[PDB]
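Here is the structure we will look at.
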Amino acid sequence: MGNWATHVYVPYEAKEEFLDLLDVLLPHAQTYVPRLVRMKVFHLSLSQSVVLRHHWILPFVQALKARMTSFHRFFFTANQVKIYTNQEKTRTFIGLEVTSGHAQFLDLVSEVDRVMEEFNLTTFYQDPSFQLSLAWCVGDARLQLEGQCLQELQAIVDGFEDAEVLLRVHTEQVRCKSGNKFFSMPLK
Ligand SMILES: [Cl-]
């Protein structure tokens, strides 16, 4: 059956305005670190990447559905640019950290963590932050991206006028990736 990489997140339903903004942010960042790559899809993590035995994928998804189904949609703000790495410092990310709405993400995490525990999986990061990743690169490029680049990225974001794109984002769904499979579920 195998063990399958499993991750729970909140998709971000990117539309043209956001993608066009990223068309400016990413080349800006690439003047500092050319090898940055745009994310293909956008989401905010609610869990670590864990592994689940194949037999438990559908039960895990159904456990999530049962919990997530009662959780209402909500609004968040993600307009604070951040540079971060993975734990091993072998990948660097540019993302947008959630400010308003963080508390609602924490409530989602509390439910996901319960499902994780129900299946013996690791619960969420001990220092929770939520962020919408925009781009990544191999290696540790924090020093190149933090400082002037970050400030300039933030100023691009701060100059962006349509509040619905980053300032008042209305969540819609939670999704669970397991291997190559993606299981969606609505928020109320
Ligand atoms: Cl590079």
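Residue numbers in this text run from 1 along the chain shown.
Header lists the method as X-ray crystallography, 1.2 Å.
Every residue, even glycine, has its Cβ placed from backbone N, Cα and C.
For the mutagenesis of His43 to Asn (Swiss-Prot position 120), Swiss-Prot gives this note: Significantly decreases exonuclease activity. The structure shown keeps the original residue. What Swiss-Prot lists as active site, proton acceptor is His43. In Swiss-Prot, the entry for mutagenesis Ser45 to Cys (Swiss-Prot position 122) states: Significantly decreases exonuclease activity. The structure shown retains the original residue. For the mutagenesis result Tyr125 to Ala (Swiss-Prot position 202), the note given in Swiss-Prot is Significantly decreases exonuclease activity.
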Other C-beta atoms within 10 angstroms of the C-beta of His43 (mutagenesis position) total 20
Between the C-alpha atoms of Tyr125 (mutagenesis position) and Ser45 (mutagenesis position), the distance in angstrom, to the nearest integer, is 10
Within 10 Å, the Cβ with the most other Cβ atoms among the mutagenesis positions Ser45, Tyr125 is that of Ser45
